[PDB]
Structure formats: structure tokens, C-alpha cells
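Peer 1: Before I ask anything, here is the structure I am working with.
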Protein chains: 6
Amino acid sequence: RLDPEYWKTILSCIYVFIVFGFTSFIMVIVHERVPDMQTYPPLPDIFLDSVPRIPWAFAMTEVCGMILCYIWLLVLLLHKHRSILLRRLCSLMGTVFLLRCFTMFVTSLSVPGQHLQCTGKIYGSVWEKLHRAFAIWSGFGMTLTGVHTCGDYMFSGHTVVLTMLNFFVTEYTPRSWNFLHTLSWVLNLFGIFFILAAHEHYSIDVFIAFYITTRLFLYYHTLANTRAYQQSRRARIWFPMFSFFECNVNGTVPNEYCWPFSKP
Amino acid sequence: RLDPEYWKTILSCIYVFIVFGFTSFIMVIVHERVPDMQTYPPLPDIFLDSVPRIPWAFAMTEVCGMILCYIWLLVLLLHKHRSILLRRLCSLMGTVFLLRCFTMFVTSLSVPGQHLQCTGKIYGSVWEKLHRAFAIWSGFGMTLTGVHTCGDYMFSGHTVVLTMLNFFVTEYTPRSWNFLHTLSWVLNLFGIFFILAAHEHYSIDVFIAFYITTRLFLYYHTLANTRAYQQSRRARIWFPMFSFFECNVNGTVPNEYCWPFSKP
Amino acid sequence: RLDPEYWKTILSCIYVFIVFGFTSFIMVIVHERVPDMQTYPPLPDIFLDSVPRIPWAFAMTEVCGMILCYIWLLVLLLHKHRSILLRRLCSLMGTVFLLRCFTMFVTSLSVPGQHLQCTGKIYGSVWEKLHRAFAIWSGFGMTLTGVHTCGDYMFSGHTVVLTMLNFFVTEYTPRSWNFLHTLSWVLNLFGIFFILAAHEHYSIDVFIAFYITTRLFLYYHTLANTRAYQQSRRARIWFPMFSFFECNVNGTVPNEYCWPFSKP
Amino acid sequence: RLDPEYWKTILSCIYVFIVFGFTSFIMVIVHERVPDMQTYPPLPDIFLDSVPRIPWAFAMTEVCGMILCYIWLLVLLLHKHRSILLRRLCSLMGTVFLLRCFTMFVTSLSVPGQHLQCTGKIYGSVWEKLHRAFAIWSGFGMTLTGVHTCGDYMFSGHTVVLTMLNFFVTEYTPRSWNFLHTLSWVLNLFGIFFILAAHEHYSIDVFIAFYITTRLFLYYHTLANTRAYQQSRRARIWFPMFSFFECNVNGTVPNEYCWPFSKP
Amino acid sequence: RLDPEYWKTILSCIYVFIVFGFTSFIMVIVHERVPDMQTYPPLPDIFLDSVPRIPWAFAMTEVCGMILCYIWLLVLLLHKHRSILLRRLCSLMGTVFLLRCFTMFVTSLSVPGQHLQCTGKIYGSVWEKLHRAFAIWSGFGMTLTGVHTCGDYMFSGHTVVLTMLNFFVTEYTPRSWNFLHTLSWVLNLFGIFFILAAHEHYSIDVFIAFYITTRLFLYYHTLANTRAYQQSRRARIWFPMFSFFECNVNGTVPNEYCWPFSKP
Amino acid sequence: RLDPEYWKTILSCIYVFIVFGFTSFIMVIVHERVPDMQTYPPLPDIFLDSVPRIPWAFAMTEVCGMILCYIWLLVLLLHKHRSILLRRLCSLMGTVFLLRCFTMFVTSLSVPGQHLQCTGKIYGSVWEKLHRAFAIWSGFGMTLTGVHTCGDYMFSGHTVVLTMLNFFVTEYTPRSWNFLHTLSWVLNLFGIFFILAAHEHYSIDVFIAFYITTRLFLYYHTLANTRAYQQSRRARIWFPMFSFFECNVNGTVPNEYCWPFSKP
Ligand SMILES: CCCCCCCCCCCC/C=C\[C@@H](O)[C@H](CO)NC(=O)CCCCCCCCCCC
Ligand SMILES: CCCCCCCCCCCC/C=C\[C@@H](O)[C@H](CO)NC(=O)CCCCCCCCCCC
Ligand SMILES: CCCCCCCCCCCC/C=C\[C@@H](O)[C@H](CO)NC(=O)CCCCCCCCCCC
Ligand SMILES: CCCCCCCCCCCC/C=C\[C@@H](O)[C@H](CO)NC(=O)CCCCCCCCCCC
Ligand SMILES: CCCCCCCCCCCC/C=C\[C@@H](O)[C@H](CO)NC(=O)CCCCCCCCCCC
Ligand SMILES: CCCCCCCCCCCC/C=C\[C@@H](O)[C@H](CO)NC(=O)CCCCCCCCCCC
């Protein structure tokens, strides 16, 4: 049966936190390989040339981000297998960000001209790069709490987070609320449009990020539902910490709702 | 029963030819939207900074290409169901090059510095666009027969052709010949390595090309083997003309080989 | 029945210590047979001539060795039949190092020009050669604790140790952990590549060392699994102290894990 | 049933001739990588330093080789299944000489000072390098007809040929003639000893050549006797052109003698 | 049944002691027939002309004899039927040294020039010949405890002792320790080579000594195992006191080993 | 059955003739290794120091050899299986003389003082030692037909021939003529006495020759009678051409006598 394991969720949380820290450190390291990165003219793209620069394009995208988390944690509160939900979400997020780190290290591609005014630069020594990494870690990347002061690289994390939250929200509700699913979909597409129209990422970057998160999420859910982690030695699943997480769960997780407060 | 439909192979070949012409025409549109494409500084990668440029590394990849195509024709000659193989191959290449057209249209990504001496430019009119289109089409894009005079763009097709031919060669030979398979894999790896070391394309270009070819090839083979084109309305398959092309053949194609010449 | 005998492991450890001391003394003696060994021009190799010397490339090999040793210690801690594993590892390493001594005494093949600054030399007598042997013995031969001051000779031991530890880690873990196996393989390959690129040994030395360790390991384990130590007079096994160590063990050793500590 | 295939032996002979030509060309090109190779002090060996040079010690090896060749020809003449023997000998020697090419291209190990009077050198171009290759090929490499004028490199071929012919003579005679076997063993040992005492190869070269020939011969014959070419996909035998040559032969080859001449 | 007779071993040991005394007597008497025996030129051999004399090659033989003797008493201690072994060994040595006495008495063959500085000579009388005889007897004939001051004679006894101890070690230690047998054979071969190369004995003397020891040992073992002392009057065996010695023992001696100490 | 083979005795004759020629050539070449050989004083032996040299001591021994072969051919003429005797006699004489050649090559031991007047010496060339070999071959070594002009070496052939003839004569007659056996025995001992008193050989040489011929003859006859040449792989008889000669003969050879003349 489905036994709720309370000592594995914290392991997933620390794992995803270490993944975020490694991503921030790799970002800091890679931001050094090019000193200026703000003098070249932009590469010819289809979308960013038609629409002129709209200064406030970031605000609503990220605010839609917290709307998505808000609905996500409300669905979390009243659903009985919350532990499995928090066990799957971090386990997927860490792997996606590890792929982002690998793509980051292989190739760097930014937007040539945005945040040409961020100051600092050339921190050559061991002591203070850790300070930048800790800042962008405990700043969580929003532009409201100013950490994202200069440019951004290939494989934007905003798109991945938005799509992952939308999919997790839409998949763990009963299949009769087809109005919240539509709202989440239009909300995610609005966020995608706005970040693309912010002139900070190229169309190919957002497209491959969206495709990668969708494919990884669907593949993980199909593998979990099929229950092939122990059926046979089918394909030697390469997902980081997959069998150690879903071995205690057999079959598909139901969608029963309850209330963990004994004070009606 | 396997009925060789000889009136559908011509349609597939015509479709592939118009696809190639369309690809040439789209490239014709693409390489005029920014004038210079040669004054920019190269983007920082890991494999374009360590290994210096080699000026004979761009023809060994193609030599491997002709080797692989000759091997594929040799395999095609001695096969009972030649029409089905020639049908599937063209159907795959059409979709792959449509994807190439799309990804080149959305964004243009080049190598800033190679083939800077190529002449022409400022070709603004309607009449002679078809001229370079026909030249690139009936020059087949090799660097030996000089057509590839200026630089190349996103989603290189050389790796696409090499990977498709390699996988087709390894697929339709009896499963005891994995010494030719080793040779084909070595040829594909050498072609990829020389493409990368010729300073013709970025690393992510080659990686996404290889991954998309492998994924499309394996997915199409699984779909064809599972005879899901008419079993049920599973996903409304998105392949250009798939049900039209594979409806007359049921089950998995065997590995019976014969000799079409009746003169021993 | 598997009987863990604690009075044979001490014998195996003593045997390995004696073999290591003999190897150190033989190396000390061999270092005298050539006066300079540091003025000749290096022989033309295909790896030593393409990649210039990397000054820091030798410590990474010992780092990989330390990581593999830590993993092997962890495996030995959590195994039911630890004594048999410890008896087998020593019984293999002793034979391999005896072969190293023989092939070092047959011919001396050094690298002419590395560690050319090392002092000492011409310590001709019986009284202080043993001092150098004792230093090399109780310095463990690593360059971190500086004992390896002059060059090294044929049949390098670093590759032997790395390959033996990697094979023992790979084989004595459950056959479902196929990411630890890949990590160990990557570590071993990187160690071999670094020892080759540090201008420390010729390519043939590393290749023959790897082949000899692999063949000896596979042959010994096949003989142990086939119980050919008592089945018949097949070949009069030439492994030093083989039948004595495996007479009490029948069949193959299972993979049961436990915790020797009785305080949960 | 043993079917003597008369159309495969020609293929084996052609394969051996091609391999020999390739080996000669690779030796010719390898000889250029070091300018002098005749001024360095020799490496300290234990056999090259005890026994001074004997000027006439090299022709005895070729005399023993000719005696063994005559005995093997006599055995081949009076055997029922001559074709299989001729098809096996070539298929083994080709692989061994390919291994020789690989291990002598990887590293070069010559004797610095013997045949120091040989003239020629620096024939740099493509037109007359093939002339040197042709001379070495159609001189058979024997010193009686002077072609082997300068030094030789690692993995000597004289020991390979002697050991292969000795093993073929020993194994393919009735198991009651144990004085011919002793004579062949004595001839092979004397040939190896004269090779070592003629100051032509280091001890490790001869030892590894002998071991490699013995191991390859025993492995090939064990695989042929156990009939593993069609039993299952055990290990995918790496012998070049192995399954093709032994497909029609089942079991083991008997030892019935006859006389092909029909005029008693 | 094997009944250990402890009243017959003493007789055999006493007989051996009188045999040794008579051997010293015969050597002393024979030494007086030729006054000088040191001015002759050496007889031409094949092995006394190539290798020059080595001054330390005479003590290594006795070191090998001592270690073989120690191994022999180690085997003697742990044997159930120790008395039978001690009876047979002494019975063999008595006959061998009687034949040695005979072959010195008929003819004298010496090495002309070694130990030419030994003093004494011309000791013609009865009284003090007993003194030198007793010195040779209770000096046991080693060169370390200096008794062997002058030259030696035909049919060297060093090879006799080495071969007898070697064959006794290999026969009466169970038939599967086929590593100790190799060590004993190597020791015997090294002893023979050193006594030959020490310019102490002619080659024919060593060869006939080895042959006679091997023949007598094997013949006695076959005679004892076949139990021909009472089967019939076959040939009236000529061995000194053979039927009186092995009358009790019936059949082949088994190889049961025990521990005579009752204090674990 | 016992079939007379007439095409094998000629092989025996040619084999023994080649052995005789090889012995003569070896004697000729070995005679060169000492120039003078006639200045040393005789070694101390018991028998040649007592009785003075008899100048006419050689003749009667050799004419008694003539008597021996006379009675041998008389027995040959009137016995039915003469072919088997002519096969065995030469097959044994060849092996004995090969042993004589080996022992002559290893060590040379002569009589220093007899035949001081033979002239010639120092034939340093290639041409004329063959003349001496041919002379001593087609002079058959008698002292009557003067060829044997100087001294002889160890392993005298006269003793071997006399003993072999005596044994062959005494074994192939019915066991009821115990007066001719006594005549042959006293005749043989007379020949031995006379040749050893001719101051022509040492006692040890004659004793060794007699023992070797007796042992070889008895061993060959026991092997032939036991019929172990095909019973099993007992000891792999080392006799030169043993199984080839005695495979057509089964059991013991009888002693039926007849007359091959049809003219009574
Ligand atoms: C429930 C999941 C919460 C995840 C929140 C993401 C925080 C990542 C910060 C780690 C530092 C790495 C630096 C940069 C990258 O992360 C990229 C680069 O722009 N920035 C980002 O992705 C920032 C994503 C902002 C939109 C998230 C909306 C969901 C809000 C949940 C808040 C509790
Ligand atoms: C059998 C199929 C052959 C197709 C080969 C290329 C045809 C593409 C024509 C369409 C117009 C676009 C032109 C060029 C682009 O495609 C890209 C841009 O760099 N260049 C290319 O692809 C050129 C790839 C050459 C390597 C192929 C080696 C295999 C040899 C087989 C020859 C029969
Ligand atoms: C777990 C097994 C530990 C074995 C360590 C052996 C230490 C030296 C003993 C042999 C004496 C002869 C001296 C030197 C030669 O052996 C060669 C010369 O290059 N140096 C060596 O091999 C030294 C091996 C270095 C790599 C080991 C990495 C694994 C780390 C485990 C250590 C706890
Ligand atoms: C029956 C087998 C015949 C094989 C003869 C091979 C002749 C050379 C062909 C290979 C081309 C490369 C050239 C040289 C190298 O190979 C090495 C260099 O040291 N020379 C060799 O190996 C030549 C081996 C000589 C000893 C053979 C004795 C057996 C007598 C048969 C003679 C016809
Ligand atoms: C266990 C029995 C050991 C006996 C060995 C010889 C004892 C003396 C024999 C009788 C007196 C004649 C004296 C000498 C002659 O025999 C010859 C002439 O050179 N010298 C010898 O033999 C001396 C042979 C020494 C080497 C043997 C090594 C074994 C060590 C065992 C010691 C307990
Ligand atoms: C039927 C057997 C015939 C044997 C005849 C042997 C003649 C040559 C022997 C071998 C060639 C080497 C030459 C000489 C040495 O051997 C020694 C030198 O001292 N001379 C010998 O031994 C010759 C021994 C003569 C005494 C025997 C007499 C009977 C002869 C019968 C012949 C019809």
C-alpha cells in the first residue's frame, strides 16, 4: 500500500537546495569567461525586433509565478499524499536544473545589451565568488528583491519553473474542474509571452526549455504509473535517485482530499 | 502481407526533393537579414577555444558521408523489401528537414569569422534569389563541389544525414553483424568530431542535431512496429503523411535478403 | 558453508607487506644499474608528443585512488563476508606486484627528463640502500608525501592499484546500482589519462599494466567461481597460495549486506 | 560434415598478403619518426649485457624457420583436410601481424647501435617510400637476401612466425610422435635464444611476442573446438573474419593421413 | 600392517656411519698413490673452458644442501611412519657410498690445479692416517668447517646428497604439492650447475652421479612397492640387507600425517 | 604373426652406416682440441701400473672378435627369422654408438703415452678431415689393416661390440647348449682382459661401456618381449626408431631353425 514516508522528503529538499547552490556557483564561474558581454549587437531573432522594449515586462510574469505556487500549496494543503508530492517535485526540479547546469557549462548565450549598467565585475579571487553565490542563492533570483542585476544565460529557469508548476497543479486535481486547468494554461502562456517579450532570452532557449521540462515530467510520470522500477531490467533508468524514491509506492497515486486539522 | 507499393516511393522522393528546395529557399531568406555576419566576435564555448582550427577537417566528415551512403545502397540492393526501406527513409528525412527549416526560421545562429572572404552579398531583388536557390539545390551543398562558400547556421544537416544513415545501417542488418555496426558508429563519431573541430558549428548545435535525429528515428520505428497507426486514436500522430505511407504493411518487416538479378 | 576464518587474513596481510617491501628494495637496486637515465632524449610516443606536460596532472591520480579506496572501505564495512574479500584482494595484489618486480628486473624503461632535479644517488653499500627501501616502503610511494622524488620504471603500479580497486568495487556490489559502476569506470579512466598526460609512463607500459591486471582478476575469479581448486587435476593452478586460501569456501560468495555494529 | 571450401583459402591468402603489405608500409613510415636512432646508449638489459654480440647469430634463426617451414609443408602435403589448415594459419597470422602494427605504431623500441652502417635514410616523399615498402615486402624481411639493412622495432616478427609454425606442427600431428614435438620445441627455443643473443631485440619484446602468439593460438583453437561461432551470442568473437571461415566446419578436425597423388 | 620397528633404525644408522668411515679410509689411502696430483694440465671439456672459475660457487651448493636437509627433517617430523623413511634413506645412502668407494678404488680422476696450496702430503705410515681419517669423518666434509683442503675425486658425493634429498622430498610428501617439487628441482639443478662451474669436478662425473642416484632410488622404490622380496625368487636382489629390512612392511607405505606432540 | 619384412633391414644398414660415419667424423674433429696429447704422464690406475705393457696385446682380442662374428653368422645362416636379427642388431648398435659420440663430445679421456709416433697432426682446413674420416670409416678401425695409428678415447667401441655380439649369440640359441655359451663368455672376458692390458683404455671406460651395452640390450629385449610398444602410453620409449621396427612383430621371437638351400 501507500505508506507516507516522512524521512525522505527532507532528503529531497536538501538535494534540491544543493542543486540550486551548484547552479548558482556555476553561473558565477561562467559569468567570468567573458568580461564585457554587453558591447556586441544582438543576434537576429524573429520576435524581439518587432515589439519594442517594454520596461515592466518582468513584474507580471513573476507575480504569476507566485500565483502558481499559491494554488499549488493550496492543493497541497487539502490532499492526503502531500509527502509524495513534495518528494516528486524537488526530485524533478533538481534533475532539470542539473541539465541546465550542463548546458550552461557547454555553451553560453546571452542577450547582448540588457542590464548594461550592472556594476561590479572582475572579482578575481577565491574568497568573494562564494559571496556572490550565497547572494544569488538567498535572493532566490527574483527581480523584486534585487539579485538579478545583469544579464541572463541560455536555458532560462523561469520558463522551467512556470511550466513545471502548471503541470503539477493541473495533474493532481480531479478530472472534472476543467476551468482551473484552462486558467493555469492561459496564465502560463501569458508568463511565457511576457518573459519572451522582455528581450532577455532567445526563442530557441525558451522553446527547448519548455520541451525539456514537458518531456521529463511526462516521462517521469509514465515511468511511475507503469511501475517499471522493479518489474524487470528494462532500460536502466538514469533519473537521479528514482528507484530509491518510488520503491515504497506501488501503482498510481489516488486523488483523495482530506483536512489535517481536528478543529472543524 | 508485405505488398511492395511502387507508386508511393516516387511520391516520397518528390516530397523530399521539394522539401530540400524549400530548405534552400528558406536559407536564402535567412542569410540576408543581417548584412555582415562576420565582424562579430565568436561566442565562448569549451570545444571552440581549446582545439585550433584544422583546414582539412571539413572534407573527412563528408568522405565518411559518402562511405556510409555507399554502404546503405549496398544494403538496399540485396534486400527483399527495398521499397519499404526507401519509403521510410525519405519520410523521416522530410520531417527532420522541416524541423530544420522551422528552427532556422525562428533564429539565426552562425560562426562569426569563418568564410569571411565569400563574395556576393547585397542581393536585393526577386529574380536571382531562385538562381542561388537552384545553385545550392543542384550543388547538393558539399564543400568539394563548391557551393558552401559562406558560413552555416543552426541545426547542421551534415550530422543529421550522418546519424540517420548510421542508424538505418545498424537497424536493417541481421542482429549478428555488430562489427559493421562498430565501424558505422566510429564513422559517425569521427564525422561529428571533425564537424566540431572544423569551427563550422557550435557544440549545442551538434548535440541537439544528434539527439533530435536519434529520438525521431527510434520513436518512428517504435510507432511502426507497434502498428498504432490504426489500432486506436492514441495521440493523432503528427508525422507528415504517416498513415498514407505505412497502411499497406502490417507487422514488423523481416530480414529476408535476396538477389534481384536473374543472371547468376 | 561460508566459514569466515580470521587466522588467514593476517597471513595474507603479512604476505602483501613482504611483497611490497621486496618491490621497494628491487626498485632501489634497479635505479643503480643506469648512471644518468636523465640525459637521453625521450623515445617517440604518440601521447607524450601531442599533449605538453601538465605539472599538476599527477596528484589527481592519487585523488582518484583515495576516492576509490574510501568507497572500497565503505563496501567492506557493510558486507557479510568481509574476510573473504580482504583475503582475495591481498592474494591478487601480491601476485601482480611480484610480476611487476620480475618485469622491472628484466628490463628498465624510464622517462628521460622528468624529475631531473632529484638529488642523492650513488649510495653504494649494504647499510644505506635499506634506508632508501624503508623510506619508499613507509612513504607509500605517493608524491603527496614526498618520497617519489626520481623517475619510475616499467609496469607502473598506480594503474594496477586503480584498476584492481575499480574492479573489486564494480564486481562486489548488487547488480542494480549501475551508476556507481559508471562513476568508478570514469574515475579509473581519468586516472589513467592523467598518469599518461603527466609524462610519467609510456603508453605501452600503461596498456600492458591494465591488460595484465584485468586478465589476472578475471582468471582468478573464474577459477574461484568454477570451484576448480578441487574438482580435478586440471592445470595445477599457478597462483601463489591459492588452494590454501579458498579450500574452505565452496561455490560463489553471495551479496548479503548487514551492519556489524549491534547498537542501532 | 567437413566440406573443403576451395574458394575461401584464396581469400585468406589475399588477406594475409594485404596485411603483410600494410605492415611493411607502416614500418617504413615509422622509421622516419626518429632521425638518428643510432647514437643513444642502449637500455640496460640483463641478457644484452651478459652475452657479448655474436655476429653470425641471426642466420641460425632463419635456418630454424626454414626447417620448420619445410616440416609444416610436409605435414600439409600428407593431410586429408589441408584446406582448413591453410585457412586457419593465415587467419591467425593476419591478426597477429595487425596487432604488431598497432603496438609498433603506438611506441617505438629499437636497439641503438646495431646495423649502424646501413645507408639510405631521409627518403621523404610519397613516390619512393612505396619503393622501400615494396622492397621490404618482396624481400620477405629475411637477412639472407639483404633487405633488413637497418634496425627493427618492437614486437618482433621472427619469434611470432617461429612460435606459430612450431605450434601448428606440434598440434596437427598424431599424439604418439613425441620426438618430433621435442625437436620442434628445441628448434623454436634455439631460434628465440639466437634472436636474443644476436643483439636485435630487448628481452621484453621477445617475451611479450611469445606470450601473445601462444595466447592467441590457444584461444582461437579452444573457440574452434568448443563450437562457439553459432551456439549463442556468447562474447561476439573479435577475430577478424572468424565466423565466415569456420561456418561450414562443425566439431573438431580429425587427423587422418592420405596421399593426394594417385600414382603409387 | 605397518609395524614400526625401532630396533632396526639404529642398526641402519650404525651401518651408514661405518660406511662413511670406510669412505674416509678409502679416500685417504687412495690420496697417497699420486704424490703431486697438481702439476697436470686440465683435461679438455666443454663446460670447464667456457665459464671462468668463481670462488664463491662452492658454498652455495652446501647452502642448498642444508636447506634441502632442513626441509627433509621437517617432512620427517610430521610423518606417521618416520622409522620406515629413516630406514630406507640410510639403506640407500650406504649402497650409494659403497659404489662411490669402489669407483674411487678402481681409478682416480681429479681436477689438476685447484686446492694446490693444501699442506701435508707424504704421510706414509699407519699410526696417524687414522687421525686424518677421523678428521674427515667428524668434520662431515664441508668446506665451511675446513676439512676439504685438497682436491676431490671422481663421482662427487655433493651431487649424490643433493639428488637423494631432492628425490626423497618429492616422493614422500603427497602427490599434489606441485610447487614444493619445483623448488626442490630448482635447488638440485642450481647445486649441480654450481658444483660444475666451481672447477671442482668434471662434467662426466656429475652426469654419472646424477644418473646412478636417480636409477638406484627409482629401482629401490619400485622393488619395495611391488613387494618382490618374498613373491618369488626373481633375481636374488643384490642390495645390502634388503630382505631383513623390509620384511615387516607389506604393501605401499601410506601418506597419513600426524603430530607426535600431545601438548596442543 | 611374424612376417619377414625385407625392405626394412636395408634401412637398418644405412642407419648404422650413417651412425658409423658420424662417429668417425666426431672423433676426427674432437681430436683437434688437444695438440700434443702425448706429453702427460699416465693417471694412477690399479691395473696398468702392475702389469707392464704387452706389445702384442691388441691382436688376439680383435681376432676373437672375428671368431665372435663368425659364430654369429653361422647361427644367422641356419635360423629362419634372420631379418629380425639384422633389424635389431643394427638398431641397437646405432643407439649405442650415438651415446658413445655424445659422451666423447662432452669429455675426452685418453692414454697419455701410447702411439707417440703417429705422424700427421694439425689438419687445419675444410678439405682433408673428410679424407681422414673416410679412411677410418673404410678401414673399420682394426689394427691389422692399419688405420688406428694413435690413441683412442673414452667409451671404447671394441668392448661394446664384443659384449653385444656375445649377448646376441648366447640369447638366440636353444637353452640346451650350455657349452658354447661358456666358450663365448670366457672368450669375451679374455678379449676384455687383453684390450684393457694393452694400455689402451682406463678401467672406468671399459666398465661404463660394458654396463651400458648390457643394460641397453636387456632393456630392449624386455620391452620387445613384454609388447608395450602399443599396449598403452607407458613411458614413451626414447629408443631411435623402435616402434617402426617392432610393430610388425607380436610376442617373442621363436628359435625354429631351417636351411635356405633347396639342394640337399
Ligand atoms: C516551488 C519552486 C520554487 C523555485 C524558485 C526558483 C528560485 C531559483 C533561485 C536559485 C538561484 C539560481 C539563479 C538563477 C536561476 O534560478 C534563474 C535565472 O533567472 N532564476 C529563476 O529561476 C527564478 C524563478 C522565478 C520564478 C519562480 C516563480 C515561483 C515562485 C516560488 C517562490 C517560493
Ligand atoms: C541522401 C540525402 C542527401 C542530402 C544531403 C544534403 C542535401 C540538402 C539540400 C537542401 C538544401 C540545403 C543545403 C544545404 C543544407 O542542407 C546544409 C547546410 O550546411 N548542408 C548539407 O546538408 C550538406 C550535407 C552533405 C553531407 C552528406 C554526405 C552524404 C553523401 C551522400 C551523397 C549522395
Ligand atoms: C589499498 C591498497 C594500498 C596499496 C598502496 C601501496 C603503497 C606502496 C607499497 C609498495 C612499495 C613499492 C613502492 C612504490 C610502487 O608500488 C609504486 C611506484 O609508483 N607506488 C605505488 O604503487 C603507490 C600507489 C599509489 C596509488 C594508490 C591510490 C589508492 C589510495 C589508497 C591508500 C590508502
Ligand atoms: C610461412 C610464413 C611466411 C611468412 C613470411 C613473411 C615475410 C615478410 C612479410 C611481412 C612484411 C613485413 C616485413 C618484415 C616483418 O614482418 C619482419 C621484420 O623483422 N620480418 C618477418 O617477419 C619475416 C620472417 C622471417 C622468418 C621466417 C622463417 C620461416 C621461413 C619461411 C620463409 C618463406
Ligand atoms: C646427511 C648426510 C650428509 C653427509 C655428506 C657427506 C659427509 C661425509 C661423507 C663421508 C666422508 C667423506 C668426505 C667427503 C666426501 O664425501 C665428499 C668429497 O668431496 N664430500 C662430501 O660429501 C661433502 C658434502 C657436503 C654437502 C652436503 C650438504 C648437505 C648438508 C647436510 C649437513 C647435515
Ligand atoms: C658386426 C659388427 C661390426 C662392427 C665393426 C665396427 C667397426 C667400426 C666401428 C665404428 C666406427 C668408429 C671407428 C673406430 C672405433 O669404433 C673403435 C676405435 O677404437 N674401433 C672399433 O670399435 C672396431 C671394433 C673392432 C673389434 C670387433 C671385431 C669384429 C668386427 C666384425 C666385422 C666383420
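Here Swiss-Prot sets the residue numbers for chain D, with the shown residues being 144-407 in order.
If you're wondering, the header gives electron microscopy, 3.7 Å.
Keep in mind that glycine also has a Cβ here, set from the backbone N, Cα and C atoms.
Got these off Swiss-Prot a minute ago, pasting:
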type: ACT_SITE; residues: D:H301; note: active site
type: ACT_SITE; residues: D:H344; note: active site
type: MUTAGEN; residues: D:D348 to E; note: Abolishes CPE synthase activity
type: ACT_SITE; residues: D:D348; note: active site
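Set these features in their place in the structure for me.
Peer 2: Around the Cβ of D:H301 (active site), the same chain contributes D:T204, D:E205, D:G208, D:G334, D:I338, each under 8 angstroms and 6 or more positions distant in sequence.
Its own atom aside, the Cβ of D:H344 (active site) has 28 Cβ atoms within 10 angstroms in the protein chains shown.
Neighbour count (other Cβ atoms within 10 Å of the Cβ, all protein chains): 23 for D:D348 (mutagenesis position).
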Peer 1: As a check: which entries in D:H301, D:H344, D:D348, the recorded positions, place their Cβ less than 6 Å from an atom of ligand 4?
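Peer 2: Close enough to ligand 4 are D:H301.
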Peer 1: What kind of secondary structure is D:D348 (mutagenesis position) part of, going by DSSP in three states?
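Peer 2: It is helical.
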Peer 1: Could you tell me which of the recorded positions D:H301, D:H344, D:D348 have their C-beta within a distance under 6 angstroms of some atom of ligand 6?
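Peer 2: The ones that qualify number zero, so the answer is none.
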